[PDB]
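Below: the structure, in structure tokens.
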Amino acid sequence: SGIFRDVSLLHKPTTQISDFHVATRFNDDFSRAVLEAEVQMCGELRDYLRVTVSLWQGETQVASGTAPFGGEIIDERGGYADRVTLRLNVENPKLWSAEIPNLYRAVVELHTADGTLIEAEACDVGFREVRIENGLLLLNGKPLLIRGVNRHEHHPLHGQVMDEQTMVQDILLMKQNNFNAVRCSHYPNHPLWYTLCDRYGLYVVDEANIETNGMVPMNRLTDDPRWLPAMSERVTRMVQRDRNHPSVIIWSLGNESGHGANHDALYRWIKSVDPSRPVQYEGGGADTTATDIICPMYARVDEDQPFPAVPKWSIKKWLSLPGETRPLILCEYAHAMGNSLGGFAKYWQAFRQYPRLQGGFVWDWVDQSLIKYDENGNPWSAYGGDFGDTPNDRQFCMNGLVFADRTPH
Amino acid sequence: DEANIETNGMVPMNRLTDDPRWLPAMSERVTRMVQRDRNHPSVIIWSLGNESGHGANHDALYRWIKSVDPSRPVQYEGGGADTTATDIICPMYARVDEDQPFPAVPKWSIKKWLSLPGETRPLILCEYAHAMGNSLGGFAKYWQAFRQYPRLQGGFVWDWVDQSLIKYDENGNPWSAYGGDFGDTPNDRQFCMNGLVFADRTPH
Ligand SMILES: [Mg+2]
Ligand SMILES: [Mg+2]
Ligand code: NA
Ligand code: NA
Ligand code: NA
Ligand code: NA
């Protein structure tokens, strides 16, 4: 517990940019794109206001558009007079991927038409399209193969406080070890993480901070309408904050909360508000109506585990169950606890062999061990119960490919 | 029940089946079979023939059947086993786990075939586990997969009975003959004996 992320003070003008969303759509071969940026303002709405969105590739301005406020008519009562959408055509855009994280910079200027900049906001833009078609998850029209890992925000000395150095260190090692994707198990991350995955190039699954694993049955709260509002905020505010980051390619509804009607409602909300990214969610059996991707945790390659209600079928058999057509990407596999990863190669052979087997995210990146000091004052790695904590789950907090100080296992 | 149409020896295999001048002759082999056997309950699936590639004549006949007798699915393996002329993926000799990616008509592992992008049909091998000589090695492997995968619905082993013919030696004693044993040439030697049982019905 505590104030474990940054605290800051922001000054905004009375007439200001209150939100902005950037989308990139493409022609059939990705040789042409349209960048569309919807901008909303709060404050003093007057005819002289304008929005200029300019797109830069390095120090070169590749495109720009200026428009007064007032969006298209949307219904019988009119349109959003406090919003404007700029559309910029971009030819032969440099596409973003984890392989080549090409980025442009979009600058959003709120200003008077005669030239006074009120304020400007901006973001890195990655031209990429994410879509599932014919059962496959495609990125820029090509099917991905996710070499993913789940990563908690953990530091042996600072607990859950993240810092730039540490994040960088993890992203370098991930890449140096041929990972191309990370799942935010199981909550939105510190904001700099996204900046870094955008820039270094990692595909990201951004996950709502919703986990009710300990309930009995697990969907007791998620199927309860009285918990819809609390859950809604966790999903909606995440999307509102992270929707312009190219690194985020998939949204997840949370983790181990069973399958409740709240999930269905929220799945739909995202699909309406942000059609650019698939939505996934493993609870309730990993292939529920609340997921665009079959995203089991620990389903084996050839061996079925037919538990009642939420069986974990062999991943190869799961893809072809009668009527199933979705791609399958394990949200968690290859539990790296202690001396483990036995059978890892079996997964990779299947993934390469079956098109719709598109990978998975290893559980997990770093052991959650904490440093304790002995009588002599020498540091030692502690786990569950080492702080008097009880009940506790002992060494179950250490499941990483790397030790808490980033030394590899 | 399978129409008497096989043009395996053409190059390419569908040279006649894709030619409309052969549509009439092919059509009678299909339509006349259906006219004859359509009242038999034992017939559950119609087949457009065998090893004749995939030509437009197959598509035309596939629809004819679907149109006159909606009661039984239509299958046909030619052209890759999963063409538009078949309601069932029905490969011959596709393996359980191993892919055989031949160009144009690959034979995927059956487990994988089921799940190719967009595929939804059931898969029943029209021929598998070629029982020629001392064979049937790996037969359990197919059965374990058919039981584990709902859409893997079995197959037809190749084949029931050895096609050997009886010849008689000088003393008049009979012996089992195969390709070339009658002066026939060219011939394919022992490839006519692929049965689970010998010609006389004794089991292998
Ligand atoms: Mg305990
Ligand atoms: Mg010969
Ligand atoms: Na694959
Ligand atoms: Na754990
Ligand atoms: Na089966
Ligand atoms: Na033969």
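Here chain B follows Swiss-Prot for its numbers: 412-615, in order, are the residues you see.
When the header is checked for method, it gives X-ray crystallography, 1.8 Å.
Cβ coordinates are placed from backbone N, Cα and C, and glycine is handled just like the others.
Annotated active site, proton donor per Swiss-Prot: B:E462, in sequence order, evidence recorded as experimental evidence. Secondary structure at B:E462 (mutagenesis position), taken from DSSP and collapsed to helix, strand or coil, is coil. Using a 10 Å Cβ-Cβ cutoff, B:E462 (mutagenesis position) registers 14 neighbours.
Taken from Swiss-Prot, the feature active site, nucleophile applies to B:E538. When Cβ atoms from all protein chains are considered, those within 10 Å of B:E538 (mutagenesis position) total 18, not counting its own.
Per Swiss-Prot, the feature Mg(2+) 2 binding site maps to B:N598; the stated evidence is experimental evidence. Sequence-distant contacts of B:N598 (Mg(2+) 2 binding site), defined as residues of its own chain at least six apart whose C-beta falls under 8 angstroms from its C-beta, comprise B:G590, B:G591.
B:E462 to H appears in Swiss-Prot as a mutagenesis experiment; the accompanying note says: Slowly inactivates galactosidase activity by reducing the binding of magnesium. It increases binding specificity.
Following the DSSP three-state reduction, the secondary structure of B:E538 (mutagenesis position) is strand. According to Swiss-Prot, the mutagenesis experiment B:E538 to Q carries the annotation: 10000-fold decrease in the beta-galactosidase activity.
For B:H541 (mutagenesis position), the same-chain residues lying six or more positions away in sequence with a CB closer than 8 A to its CB are B:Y504, B:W569, B:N605. Quoted from Swiss-Prot for the published mutagenesis B:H541 to E, F or N: Poorly reactive with galactosyl substrates. Less stable to heat than wild-type.
Experimental mutagenesis at this site is recorded by Swiss-Prot as B:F602 to A, annotated: Decreases the stability of the loop 794-804. Counting every protein chain shown, the number of other Cβ atoms lying within 10 Å of the Cβ of B:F602 (mutagenesis position) is 12.
Each residue contributes its Cα atom, and for B:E538 (mutagenesis position) and B:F602 (mutagenesis position) these two points are 15 Å apart. Annotated pair B:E462 (mutagenesis position) and B:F602 (mutagenesis position), C-alpha to C-alpha distance, rounded: 16 Å. According to DSSP, B:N598 (Mg(2+) 2 binding site) sits in a coil region rather than a helix or strand.
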